[PDB]
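Let me give you the structure first, and then I'll get to my questions.
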Amino acid sequence: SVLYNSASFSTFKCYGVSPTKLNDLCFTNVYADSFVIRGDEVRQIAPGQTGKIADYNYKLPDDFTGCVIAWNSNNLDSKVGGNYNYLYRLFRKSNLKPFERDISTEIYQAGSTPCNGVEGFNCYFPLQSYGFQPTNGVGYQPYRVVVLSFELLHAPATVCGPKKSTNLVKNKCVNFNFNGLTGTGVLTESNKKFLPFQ
Amino acid sequence: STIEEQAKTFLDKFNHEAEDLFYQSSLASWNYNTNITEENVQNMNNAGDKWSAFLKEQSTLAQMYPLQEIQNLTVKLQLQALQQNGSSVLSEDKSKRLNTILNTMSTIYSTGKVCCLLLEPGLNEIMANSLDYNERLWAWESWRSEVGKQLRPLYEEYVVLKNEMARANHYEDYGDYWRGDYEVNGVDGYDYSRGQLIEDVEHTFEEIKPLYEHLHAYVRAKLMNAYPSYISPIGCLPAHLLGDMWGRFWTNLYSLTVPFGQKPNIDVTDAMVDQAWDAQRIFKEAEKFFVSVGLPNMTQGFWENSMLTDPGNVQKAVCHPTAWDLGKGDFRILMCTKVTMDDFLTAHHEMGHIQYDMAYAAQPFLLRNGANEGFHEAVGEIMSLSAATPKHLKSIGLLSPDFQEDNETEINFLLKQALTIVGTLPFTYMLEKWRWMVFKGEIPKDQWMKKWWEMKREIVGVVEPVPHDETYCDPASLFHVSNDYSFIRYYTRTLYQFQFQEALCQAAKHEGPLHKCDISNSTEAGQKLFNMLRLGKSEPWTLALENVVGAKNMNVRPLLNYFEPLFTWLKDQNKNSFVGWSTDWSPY
């Protein structure tokens, strides 16, 4: 409830499910994938788009039912003169799978000759640098994109949502609901006590 | 594997490192322009040294990839300017000889003092405001007898060195090397060979000749009263009575040639003082102009990084009118904003140049330039010409809906632009054509000054007031020759200025002449212009020209429709003088 009307995120979009129905819906596993990219490559992050990011880095399924959280971070981790703190792989000899972290750090072989790790002919260096500078345009500013994945299995989900609790009124024959039991009657005072677990 | 597949991988590796090195060389140059210090100079040389060293290494590895193995019709156009060797294509012994001449010609031209006197605006104001025969002649003869003599041995060796340098990159001569920019080497069908550039230019120049004959006869008959024993109505005009040292800018001759003195011209200087512009404005007005055309809005970093103020004489700055392109979405314009009349049209001219850079923003660094050298300047000429219309400036903020205007007012506007736009047009057609015959081998080494004065009386109409010999040299003393800059790019700028204006004014529900066209509330005329700007160099200029005008070849008809009321008035006025100019005539 406080994440939608926060009035502090640059891009807050959801796919698959509605952003107002997941507040009370139960979820089994709630993942959190954070990554800083450019400002123009944000359009590639969508369930149904490709590019040099959703293919060789962080790949997302086409039927992703979640939300995409991304805000502006120009006055945070950005300096003038050239950004050399974030890297990214340009090409790779294979195609990654959705929900998989890049572990193998090899050299892209464009030709038919082995590279043996050393950079040379037909052995380009895939890890390139960005350019997060406060004097560039809009498509060159860093944006911390956080992707929240919602996956439900057969295990009992323990992460649901808070319930809006009202007040308590008696002396009337109205309807009430006290945890599961939904009765309609007049709530009067009692003298007996129950058990501290029932 | 695949040669074409490995070609795109080599481009992505170079583009990710070229934008970082080029930005550091441009950011250090911006700090020197804001504050002239001795520290920012070393920052640009260190950043520029890494760019020249990295470009040479990538040009050698690009020679292994065949050029014919490109099917996308895009990589072939990018590897043409990458596999070049530059001036260092010859041997190591002749490498320092060619670069030394480029420094000797630029030093004498910059230090050319007449005893004292500076260069610009030193000798420019003397040859303009003088009105005397025994004053401006001494300033013109001393420049050809001192500067031309020292540049004579350097100009002779400049032809033999540039001839072998051009042939080393598979060409013909120096003039043929400049023809490769206009040559189509990508999409088939819409090709444009280098041999076609020889023709067309020579055919369209003959149809515009009757327009120049009526203009040259009116100026000669007007200045006849000032020089009765020197300017004949049936003769010609000397080389010093043109209001310029080299006969390039003829705008200064408008003060001594007024066809109507009873109708004042437009003036937007007093209108800016009444409405009180903060001196930080002008750009705010210039912003809403391109919105009504339909070109997208400007960026956000332009209003926070580009210095749009005037510090004055208390701060060292060199706010020269030059559009900068740092890259990576950054766009800055270096210009001192003042509350005058010339700055209102100058800001609109450079705003069209930075708009072209914003079109191909998503394209790589190898596609961040115009289609040719004569096309990037034509984008800003159509913006300042449409904004200089007296009718367009009346329906906005400045000016008065009370200022009357008629057919007599448009005569003074077409004549003023005829001494700058089409005034230097015959000079460009003669200066560039004369050098093509020397660089190729059609003129002997001892007939340079002989053929020079022969082509003047047949194209422009300029005689020699002083009988020169052979050791003299005239084209060597020029800002574009000493700096090794092409001059053919200015010829296509004049022709393409009226072709793009006629296309936008036609779809905007407006017919007739083009001296009163107003580009406002015309969405169709704005979306069509963005078609060829977004492409850039990915498509040839012949295909991009058809999307706006409708033809692949340059035309001269739109250049005549703009000066239609001016050509009509000169017909019923130049009846007492001779239409044209005489060749066998000398003032001495």
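Shown for chain B, in order and in Swiss-Prot numbering: 19-133, 141-613.
Determination method: electron microscopy, 4.3 Å.
Cβ from N, Cα, C; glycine included.
Checked Swiss-Prot, it gives:
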- B:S19 to P: Increases slightly the interaction with RBD domain of SARS-CoV-2 spike protein (MUTAGEN)
- B:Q24 to T: Increases slightly the interaction with RBD domain of SARS-CoV-2 spike protein (MUTAGEN)
- B:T27 to Y: Increases slightly the interaction with RBD domain of SARS-CoV-2 spike protein. In sACE2.v2.2; increases interaction with RBD domain of SARS-CoV-2 spike protein; when associated with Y-330 and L-386 (MUTAGEN)
- B:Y41 to A: Strongly inhibits interaction with SARS-CoV spike glycoprotein (MUTAGEN)
- B:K68 to D: Slightly inhibits interaction with SARS-CoV spike glycoprotein (MUTAGEN)
- B:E110 to P: No effect on interaction with SARS-CoV spike glycoprotein (MUTAGEN)
- B:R169, B:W477, B:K481: chloride binding site (BINDING)
- B:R273 to Q: Complete loss of enzyme activity. Does not affect amino acid transport activity of SLC6A19 (MUTAGEN)
- B:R273, B:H345, B:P346, B:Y515: substrate binding site (BINDING)
- B:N330 to Y: Increases slightly the interaction with RBD domain of SARS-CoV-2 spike protein. In sACE2.v2.2; increases interaction with RBD domain of SARS-CoV-2 spike protein; when associated with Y-27 and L-386 (MUTAGEN)
- B:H345 to A: Complete loss of enzyme activity (MUTAGEN)
- B:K353 to H, A or D: Abolishes interaction with SARS-CoV spike glycoprotein (MUTAGEN)
- B:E375: active site, proton acceptor (ACT_SITE)
- B:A386 to L: Increases slightly the interaction with RBD domain of SARS-CoV-2 spike protein. In sACE2.v2.2; increases interaction with RBD domain of SARS-CoV-2 spike protein; when associated with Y-27 and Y-330 (MUTAGEN)
- B:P389 to A: Slightly inhibits interaction with SARS-CoV spike glycoprotein (MUTAGEN)
- B:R393 to K: Increases very slightly the interaction with RBD domain of SARS-CoV-2 spike protein (MUTAGEN)
- B:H505 to A: Complete loss of enzyme activity (MUTAGEN)
- B:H505: active site, proton donor (ACT_SITE)
Give me the Cα-Cα distance between B:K353 (mutagenesis position) and B:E375 (active site, proton acceptor), rounded to a whole Å.
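Between the alpha carbons of B:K353 (mutagenesis position) and B:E375 (active site, proton acceptor) there are 19 Å.
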Going by C-alpha distance, which of the mutagenesis positions B:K68, B:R273, B:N330, B:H345, B:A386 is nearest to B:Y515 (substrate binding site)?
B:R273
When DSSP states are folded down to helix, strand and coil, where does B:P389 (mutagenesis position) land?
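SS state of B:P389 (mutagenesis position) = coil.
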Could you round the CA separation between B:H505 (mutagenesis position) and B:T27 (mutagenesis position) to a whole angstrom and send it over?
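Between the Cα atoms of B:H505 (mutagenesis position) and B:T27 (mutagenesis position), the distance comes to 38 Å.
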Indicate the candidate from B:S19, B:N330 with the smallest number of other Cβ atoms within 10 Å of its Cβ, considering only these mutagenesis positions.
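Candidates: the mutagenesis positions B:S19, B:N330. Fewest Cβ atoms within 10 Å: B:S19.
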Compute the centroid of the Cβ atoms of B:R169, B:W477, B:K481, then list the same-chain residues not in that set whose Cβ lies within 8 Å of it, in sequence order, for the chloride site.
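The surrounding set, listed in chain order, is B:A264, B:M474, B:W478, B:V487, B:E489, B:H493, B:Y497, B:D499.
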If you measure Cβ to Cβ, which of the recorded positions B:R273, B:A386, B:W477 are under 8 Å from chain A?
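Cβ contacts with chain A under 8 Å: B:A386.
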Check the Cα-Cα distances from B:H345 (mutagenesis position) to the recorded positions B:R169, B:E375, B:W477, B:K481 and tell me which is shortest.
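Nearest listed residue in space: B:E375.
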Out of B:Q24, B:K68, B:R273, B:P346, the recorded positions in the record, which is closest to B:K481 (chloride binding site) when you go by Cα distance?
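Closest candidate to B:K481 (chloride binding site), judged by Cα separation, is B:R273.
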Say you check the Cα of B:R169 (chloride binding site) against those of the recorded positions B:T27, B:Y41, B:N330, B:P346, B:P389; which is nearest?
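Spatially nearest to B:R169 (chloride binding site) by Cα position is B:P346.
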If I take the alpha carbons of B:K68 (mutagenesis position) and B:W477 (chloride binding site), what is the distance between them in whole Å?
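A Cα-Cα distance of 43 Å.
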Can you give me the same-chain residues 6 or more apart in sequence from B:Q24 (mutagenesis position) with a CB-CB distance under 8 Å?
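Expected: B:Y83.
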In Å, how large is the greatest distance between any two Cα atoms among B:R169, B:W477, B:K481, the listed binders of chloride?
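17 Å is the greatest Cα spacing among the residues binding chloride.
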Are there recorded positions among B:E375, B:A386, B:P389, B:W477 that sit within 10 Å of B:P346 (substrate binding site), Cα to Cα? If so, list them; otherwise say none.
B:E375
If you measure every Cα to Cα distance among B:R273, B:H345, B:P346, B:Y515, the residues said to bind substrate, what is the biggest one in Å?
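About 20 Å separates the two most distant Cα atoms.
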